[PDB]
Protein chains: 2
Amino acid sequence: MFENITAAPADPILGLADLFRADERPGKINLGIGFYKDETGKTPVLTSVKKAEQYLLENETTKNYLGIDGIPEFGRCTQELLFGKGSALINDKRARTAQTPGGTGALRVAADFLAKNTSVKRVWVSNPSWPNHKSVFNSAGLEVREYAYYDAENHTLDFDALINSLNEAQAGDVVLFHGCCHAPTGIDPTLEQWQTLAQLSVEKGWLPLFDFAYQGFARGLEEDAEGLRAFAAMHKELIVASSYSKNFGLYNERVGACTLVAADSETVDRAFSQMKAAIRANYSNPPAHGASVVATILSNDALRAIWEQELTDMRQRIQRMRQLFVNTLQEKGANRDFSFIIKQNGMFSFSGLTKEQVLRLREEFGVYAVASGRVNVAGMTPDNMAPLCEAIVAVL
Amino acid sequence: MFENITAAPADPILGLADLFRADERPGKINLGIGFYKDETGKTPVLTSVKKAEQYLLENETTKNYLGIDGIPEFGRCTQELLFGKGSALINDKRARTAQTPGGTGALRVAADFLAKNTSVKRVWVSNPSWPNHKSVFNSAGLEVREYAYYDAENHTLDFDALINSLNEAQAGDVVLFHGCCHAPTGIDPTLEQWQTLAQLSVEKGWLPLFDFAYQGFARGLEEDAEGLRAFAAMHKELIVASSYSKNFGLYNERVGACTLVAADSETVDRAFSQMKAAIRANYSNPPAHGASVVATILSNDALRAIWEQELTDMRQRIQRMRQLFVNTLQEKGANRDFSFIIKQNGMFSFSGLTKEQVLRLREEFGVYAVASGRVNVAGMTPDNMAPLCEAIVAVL
Ligand SMILES: *Cc1c(COP(=O)(O)O)cnc(C)c1O
Ligand SMILES: *Cc1c(COP(=O)(O)O)cnc(C)c1O
């Protein structure tokens, strides 16, 4: 039965992880990680979550199943974070939120719901984009298409190419957008661009699907939601897959949400019932722990204040490293421009290095990066900054 | 887009839950729950898990992503629980285990892996069976077929009808088996029957898929694995979806495993890589909490001893209620036989009541049961036993 099953393709980032471990060299740096690290090169569990976990340990009386859509407070809290405390979408009750196993799980339930309950056949993804996108949509039976986004030459958002390729999308096609901190470029549309993208979206009849995994990492919680809120003000329907893996440092507890927005409550309720049928046929109901921690933090003034402070700390550290990187390279004698690094958001960016450069950088200096030249800024610390930049300068 | 989406069918057990809440009557009993309850009608978090959770709270240093297959110790521990501490399957390394979001999630990843990596098209399910089975398999694109199992007249396993209908299954067809405490009948094959079922299974070329959600609820941890171990000794390949929701009282933390067994390590590794690709396209990686709690209990002699004692306590309570039920009915004057209740395992059984009987039992006595006459024995307490049986006798 399984005797002729061909092996699945080796995951390139996992392959890197191994090579890094097996590296005897002491001064090795790893910039192809995919998560946050502080100045110590550690990914601690936030103090606000430790507090919330002590609270749960002392107050939980049962581990009985949650409803299909999860914890009610968690849903309410994510909707406000997404649309604003007094949004009409919330007052008119046009949105329903289902707690899912992480942001990836939210995308998959959207995919299954979309594929079995609507007429969608294609999903438009940016080029480049977070790698796992295709497989999620493709396993649900949807076809994936790509629209232009990155300008390799000038290192920016090729708005023209974006809009041009996106016009080949037909009405009823789903268009996926990164809410903020676009992965892997760190380049986000400006507000005016989001506004024209929403208006255009309405004319052509796209079904927007927002992947929101870094709210709080670009400018702030509310600032980062601006784009989505520009779309939500104009659209009668949309879907948003959110993740709390990075902003709450809860990676392994799988906490995210899938929010559906329809023209009215009657329609959102009917559509939501099918989204619940999709969940039931998958994992039945969601993991309480991680989501329970998020709901108690967000609903407690004291705990939320601490959390918000921890998040800005992370944001600022990343903002600090991008700046340090740029001018440390500018000190070692770069005779090349890397100033674009300061204009990008989140922990990712394309360094502009070639595969051969990243390869010798690894074998000759122990600096590990992804073949595409993608580097994670959270892998840089004010201590490894000098040896890093010297290696960069040596291969330029 | 969603404007013409038809609502999903109302879940009958959820509908019951509501009617029960809205019942003004004081002496109401609920036998259509689906989970365990102690003498107080409560579903507490076990003492061993509370201890393990205190341990984690004080020892966790990061919430970073687990590997696709989850915690390594958790996998090792479930394999021993399943196949025995020194099984050849473990020594020869023919099995790989992936931690999944609950037992339902294990079935879904098996479904997706099966549908996209093999030639399976049909899955044979017992009649009756746990309701959600069909949707899991059907959403993965597999067709579901049913084999006979229950003998309504004599209230037992219709082995003849079972084997007879199962011969229409072709080679390469998956046959689903409940490891123990068959839901919803509580009727399990005897060892000799499991042995003939395994031998037969080998001749016809079925791919056995075991759904193991109640290990420890029939006779004991090892006793309950006998059937699976009879099959594993003869088969070169099989799949087992396990759940820790009921035996660890961890319902909402979604903890289960999907174990793949192949002829050798080389083949199980190659097949397992595709199972991991399937997980990646779904929820990416599993929820650490619930599974972390299970792994620390199972690997600690002290904590495991307490847990094993808590599990037998649950088993015994259920065994006590079945006995009490039978002779309390036999005291109120039943002039009918319910002795079969004592011969069934787990918390479920068909009472033998008709839909009209269960209906008037509800509206006239406040005793809520499923339309099929299925009752949950854990909903009975030595305190509600008399009023329960009086209602039963009144509608007979
Ligand atoms: C992290 C991430 C996700 C999914 O994350 P989970 O870890 O599954 O919550 C989805 N999309 C993007 C762009 C991400 O960065
Ligand atoms: C409880 C159960 C499952 C799945 O349970 P989870 O709650 O998802 O772990 C699967 N099959 C049967 C027969 C069950 O009783």
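Header entry for method reads X-ray crystallography, 2.2 Å.
Just so you know, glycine gets a Cβ as well, placed from its N, Cα and C.
B:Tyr65 (mutagenesis position) has a Cβ environment of 18 other Cβ atoms inside 10 Å. One entry in Swiss-Prot concerns the mutagenesis experiment B:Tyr65 to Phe or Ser. Its note says: Slight changes in activity.
Sequence-distant neighbours of B:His133 (mutagenesis position) (same chain, 6+ residues apart, CB-CB distance under 8 A): B:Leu107, B:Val125, B:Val144, B:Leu176, B:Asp211. Swiss-Prot lists B:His133 to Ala among its mutagenesis entries, and the accompanying note reads: Slight increase in maximum velocity of the overall transamination reaction between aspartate and 2-oxoglutarate.
According to Swiss-Prot, the mutagenesis experiment B:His133 to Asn carries this note: Decreases to 60% in maximum rate of the overall reactions in both directions.
Here Swiss-Prot notes a mutagenesis experiment, B:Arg280 to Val, with the remark: Reduces first-order rate constant over 25000-fold. Of all the Cβ atoms in the protein chains shown, 19 others lie within 10 Å of the Cβ of B:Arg280 (mutagenesis position). Secondary structure at B:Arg280 (mutagenesis position), taken from DSSP and collapsed to helix, strand or coil, is helix.
Counting only same-chain residues at least 6 apart in sequence, those with a Cβ under 8 Å from the Cβ of B:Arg374 (mutagenesis position) are B:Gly32, B:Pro184, B:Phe348, B:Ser349, B:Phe350, B:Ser351. For the published mutagenesis B:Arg374 to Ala, Swiss-Prot gives the following note: Reduces first-order rate constant about 10000-fold.
B:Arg374 (mutagenesis position) carries a strand DSSP state (E or B). One entry in Swiss-Prot concerns the mutagenesis experiment B:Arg374 to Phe or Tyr. Its note says: Second-order rate constants are reduced by >5 orders of magnitude.
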Given the mutagenesis positions B:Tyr65, B:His133, B:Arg280, B:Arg374, which pass a C-beta cutoff of under 8 Å against chain A? Sequence order please. B:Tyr65, B:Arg280
Do you know offhand how many angstrom separate B:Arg280 (mutagenesis position) and B:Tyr65 (mutagenesis position) by C-alpha? 12
